[PDB]
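I have placed the structure first, in the form of structure tokens, so that the comments after it can refer back to it.
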Amino acid sequence: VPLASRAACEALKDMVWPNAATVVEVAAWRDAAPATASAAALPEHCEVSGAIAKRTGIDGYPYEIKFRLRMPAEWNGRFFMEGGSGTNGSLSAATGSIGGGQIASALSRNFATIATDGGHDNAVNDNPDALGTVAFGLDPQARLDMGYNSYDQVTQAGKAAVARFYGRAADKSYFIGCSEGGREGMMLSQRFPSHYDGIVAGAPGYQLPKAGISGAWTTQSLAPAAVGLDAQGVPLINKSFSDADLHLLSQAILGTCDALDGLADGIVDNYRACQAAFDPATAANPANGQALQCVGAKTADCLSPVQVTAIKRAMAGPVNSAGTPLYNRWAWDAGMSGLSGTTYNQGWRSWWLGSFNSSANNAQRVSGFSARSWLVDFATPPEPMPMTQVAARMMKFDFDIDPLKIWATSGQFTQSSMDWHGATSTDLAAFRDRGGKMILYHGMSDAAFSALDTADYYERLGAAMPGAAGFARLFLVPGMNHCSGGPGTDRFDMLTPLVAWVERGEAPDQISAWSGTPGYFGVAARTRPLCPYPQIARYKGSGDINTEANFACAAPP
Ligand SMILES: [Ca+2]
Ligand SMILES: [Cl-]
Ligand SMILES: [Cl-]
């Protein structure tokens, strides 16, 4: 009987679930866990885990929506869900990750926390004939679960357990996710406006079905600059640029752009002015004052004209024969490379190129999971094929025929992948008018999703909803790669300003951040403010350039 107790916990295994097909597998009491070097202390709590809507898909495979929920004995009254990543399919510890490379989890701050696998299981839904762990795309309902339904079901189940376990409903609910988790957050704001009061959506894949389009585009754009072929005769896209070549490119970007914010410090805060000024075909190598593009043959100090032509085309984004942009363009930024000690940053090049030191293609968008996901999860009908065919399929991508498939329905696939996965709506009025607050962030050197495309969504949001900065703000991060890493201030506590905005009405005029790898700048630490779009961080003119107190958020100089 007694609330928030070990007995209340075990009783959850007369509990009425919102979905009748909810099956509790574990309801176990957990002692407090001390802090570790990489994780804050976890309070005493009830762990509930189980699944919703066990079934068999039309592919003969089993499917269910897994969840894991943790409810602390000492509870602050708030509910918290963390978002997913990749193509989901895994169930985390569900202590409420807040991203930003943070030590603390939401459970360590006495939230009740929940996580899902998105409706499929990478250990079970791994089909060798359907490109491995993306195979859930062969089941229409599993697609719908991945797009929106799993997070809806798990939110309802979690809130129901909270109300039963504590004798009262959550005062406020919070959702934080990055990447695929960021798409989920935007989706919740659009499709389920009252599920969460506060949403953090980092590097959000809100047009994820278009990623494979960009992937085929960057693959074909980079092929003229590749050197060699892989085991099935596909150009080695990873050989198009060495790490030294990419570092040369970012040094050229810094040469053109670093000081456009007023401070030569290795960070391009004035990203708009950089885009307008930088052209690798006209820019100079600052180390030697010569043109970045070779006049003669290839040296370590220049880039071949084919290299320059290739990267420019990849960064421009895909079009069809009519010239219509199919996704968006990408921003030149220093975080495309980076050097800390003797280690080159791999956090940008792994997406479109892959590791240089390999005899095979391994880029996410050439032969990796992104290309695989587009083929089976997002094309309708799905296009399963052997793993060794994926790279060739990207080289033969037809930008007039293939991009239509993310909008198509076929057979039992009664929704398009943009229908169930896309989160492009700017109608956040219901969300805003019940008190919802949303923090978006995106690293400028993200090669998975374009930071400029997030910016264009924010522009459209501001136009559809005048005064949108009162409930939704965007924080771009110079130098940061996808969700983390790179030469920028990629670490931040987003949960604290989110709670302040939701509950005290305090909008974040800036968000403190620090660099996880300050070696990129040759310093022991760098702290900087993140600034709400379209402001940027501006140095005050005096003081240590690595200290956040010497910076302020303002317009570009
Ligand atoms: Ca700068
Ligand atoms: Cl993290
Ligand atoms: Cl100082």
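Note that chain A is numbered according to Swiss-Prot, with residues 43-55, 60-603 shown in order.
Method of determination (from the header): X-ray crystallography, 2.2 Å.
Note that Cβ sites are derived from N, Cα and C of the backbone, with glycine treated the same way.
Take the CB of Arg411 (mutagenesis position) and look out to 10 A: across all protein chains shown you find 31 other CB atoms. Sequence annotations record features per position, and here Swiss-Prot assigns 4-[(2-hydroxyethoxy)carbonyl]benzoate binding site to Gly132, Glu226, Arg411, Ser416, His528.
Among the mutagenesis entries in Swiss-Prot is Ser225 to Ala, noted as: Loss of catalytic activity towards MHET. The Cβ of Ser225 (mutagenesis position) has 24 other Cβ atoms within 10 Å, all protein chains considered.
Marked as active site, acyl-ester intermediate by Swiss-Prot on the basis of a curator's inference: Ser225.
The Ca(2+) binding site feature in Swiss-Prot is assigned to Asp304, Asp307, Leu309, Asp311, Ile313; the stated evidence is experimental evidence. Neighbour count (other Cβ atoms within 10 Å of the Cβ, all protein chains): 22 for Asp307 (Ca(2+) binding site). The DSSP secondary structure for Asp307 (Ca(2+) binding site) is helix.
Annotation of the published mutagenesis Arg411 to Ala or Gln in Swiss-Prot: Almost complete loss of catalytic activity towards MHET; the original residue is retained in the structure shown.
Mutagenesis annotation in Swiss-Prot: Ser416 to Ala, described as Gains a low activity towards BHET (bis-(2-hydroxyethyl) terephthalate); when associated with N-424; the structure shown retains the original residue. According to DSSP, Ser416 (mutagenesis position) sits within a helical segment.
Under its mutagenesis entries, Swiss-Prot includes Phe424 to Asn with the note: Gains a low activity towards BHET (bis-(2-hydroxyethyl) terephthalate); when associated with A-416. Sequence-distant neighbours of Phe424 (mutagenesis position) (same chain, six or more apart, CB under 8 Å from its CB) are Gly183, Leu254, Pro255, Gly258, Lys451, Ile452, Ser463, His467, listed in sequence order. Under DSSP, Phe424 (mutagenesis position) is assigned to a helix (H, G or I) in the three-state scheme.
According to DSSP, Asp492 (mutagenesis position) is assigned to coil rather than to any helix or strand. Under 8 Å, Cβ to Cβ, and six or more positions away along its own chain, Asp492 (mutagenesis position) finds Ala249, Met526, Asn527, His528, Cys529. As a published mutagenesis entry, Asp492 to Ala appears in Swiss-Prot alongside the note: Loss of catalytic activity towards MHET.
Annotation note: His528 (mutagenesis position) sits in a coil segment as assigned by DSSP. The number of other CB atoms found within 10 A of the CB of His528 (mutagenesis position), across every protein chain shown, is 23. Among the mutagenesis entries in Swiss-Prot is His528 to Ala, noted as: Loss of catalytic activity towards MHET.
Annotated active site, charge relay system per Swiss-Prot: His528 (among others), in sequence order.
Other than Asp304, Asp307, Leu309, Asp311, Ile313, the residues of this chain whose Cβ falls within 8 Å of the Cβ centroid of the Ca(2+) site are, in sequence order, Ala305, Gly308, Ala310, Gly312, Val314, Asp315, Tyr585. The shortest Cα-Cα distance between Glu226 (4-[(2-hydroxyethoxy)carbonyl]benzoate binding site) and any of the binding-site residues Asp307, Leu309, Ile313 is the one to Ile313.
In three-state terms derived from DSSP, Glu226 (4-[(2-hydroxyethoxy)carbonyl]benzoate binding site) belongs to a helical segment. DSSP assigns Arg411 (mutagenesis position) to coil, not to a helix or a strand. Spanning 4 unmodelled residues, the straight-line distance from the Cα of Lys55 to the Cα of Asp60 measures 9 Å. With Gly132, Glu226, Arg411, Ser416, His528 listed as the residues that bind 4-[(2-hydroxyethoxy)carbonyl]benzoate, the site has a largest C-alpha separation of 16 Å. Shown are the binding-site residues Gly132, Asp304, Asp311; the one with the most C-beta atoms within 10 angstroms of its own C-beta is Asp304. The recorded positions recorded for this entry are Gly132, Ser225, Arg411, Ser416, and the Cα of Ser225 lies nearest to that of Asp304 (Ca(2+) binding site).
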